[PDB]
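Structure first, then comments.
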Amino acid sequence: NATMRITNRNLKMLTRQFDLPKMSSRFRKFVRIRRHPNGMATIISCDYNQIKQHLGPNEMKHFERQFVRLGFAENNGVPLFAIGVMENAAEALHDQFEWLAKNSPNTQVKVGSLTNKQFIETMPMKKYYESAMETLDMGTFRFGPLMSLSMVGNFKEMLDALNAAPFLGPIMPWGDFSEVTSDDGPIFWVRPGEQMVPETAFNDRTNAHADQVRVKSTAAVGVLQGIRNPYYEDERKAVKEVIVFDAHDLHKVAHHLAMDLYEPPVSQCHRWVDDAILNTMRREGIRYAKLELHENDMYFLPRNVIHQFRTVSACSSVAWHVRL
Ligand SMILES: O=C(O)CCC(=O)C(=O)O
Ligand SMILES: [Fe+2]
């Protein structure tokens, strides 16, 4: 009731100014739109675990397409939403980390160090997976992150799985909503979670950036799986803490953080954004949202949303760009 009332309130406020894509009354009740209390950017989400209990397979495909079309809605070239989240949508997706360990075990992967930024270790995928399993305990594992592995360069089975998953088909780089380029991905990686290491902190973080085709801004889409050694969904772990900035504030945010958007993402921003900075940025009228993403969630980031991710529990990500 309250969720629907708040979603309807926000839809009414947006429609007073902007022409939004349409959605049936029956589907609208599955959509959650809210503004972040402190930052005031707008988050759109849904819960696949709830949807799948009410909609048949053809109806769900219709919902998923309308949801993605609404979540990428723009006015005057500017996304209205700062992030879209499909909660639980990857629940039925096969275990991707295990798939790579069993089906591509000898692939040489690059692994970061928990203690030295300048160290990169090469080893077979299978040995990385065994190392992560061996050190996994209470939501983190005591081993380095896996550097991103392109799935597009056998991996067909992983791309087919994503292609068939909820929401994703139309917004794959080759999907119906795409204007198309292997630079788009998908890419796969694994993060072990922030943790103290024997003690010093391992910070598990991606600085603020805008995603780009390299230069044109682009949308990004991601899939999160918790790391598990082979269950109440409402208690599933938070895996990322996310800060997204309203796309309308791209230039204000970049100027405040002294970002060089010509740099590649990794070197666009040299300042970590924390609540002190967010509160100072708010005084300039910048809007943002801060939220957690949980295991088995999918998400997407419209173009020109500057965003910053922190890994708070061990997870795998599969992510790509889509030129809508
Ligand atoms: O997950 C991360 O650490 C960054 C993910 C991201 O930045 C994206 O999906 O565009
Ligand atoms: Fe990104």
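Numbers here mean position along the shown chain, with the first residue as 1.
Per the header: X-ray crystallography, 1.8 Å.
Keep in mind that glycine also has a Cβ here, set from the backbone N, Cα and C atoms.
According to Swiss-Prot:
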BINDING   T206, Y299  2-oxoglutarate binding site
BINDING   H209, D211, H307  Fe cation binding site
MUTAGEN   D211 to A (Swiss-Prot position 1454)  In y618; sex-specific enrichment of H4K20me1 is abolished from X chromosomes in XX adults and embryos. Elevated X-linked gene transcription relative to autosomes. Leads to increased X chromosome volume. Suppresses the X0-specific lethality in a xol-1 mutant background, where the DCC is inappropriately activated
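With 8 residues left out of the model between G153 and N154, the distance spanned by their C-alpha atoms equals 12 Å. Using the Cβ center of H209, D211, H307 for Fe cation, the list of other same-chain residues with Cβ within 8 Å runs, in sequence order, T206, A208, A210, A220, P265, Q268, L301, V305, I306, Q308. Around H307 (Fe cation binding site), a 10 Å sphere centred on its CB holds 22 further CB atoms from the protein chains shown. Distance between the Cα atoms of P230 and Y231, which bracket 7 unmodelled residues, is 14 Å.
Packing around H209 (Fe cation binding site) is summarised by its Cβ count: 20 other Cβ atoms lie within 10 angstroms of its Cβ, all protein chains included. For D211 (mutagenesis position), the Cβ neighbour count at a 10 Å cut-off comes to 20, with all displayed protein chains included.
Residue pair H209 (Fe cation binding site) / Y299 (2-oxoglutarate binding site) shows a Cα separation of 16 Å. Cβ crowding, taken as the number of other Cβ atoms within 10 Å, peaks at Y299 among the binding-site residues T206, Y299. Under the DSSP three-state reduction, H209 (Fe cation binding site) is assigned to strand.
On the backbone, the CA of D211 (mutagenesis position) and the CA of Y299 (2-oxoglutarate binding site) stand 14 Å apart.
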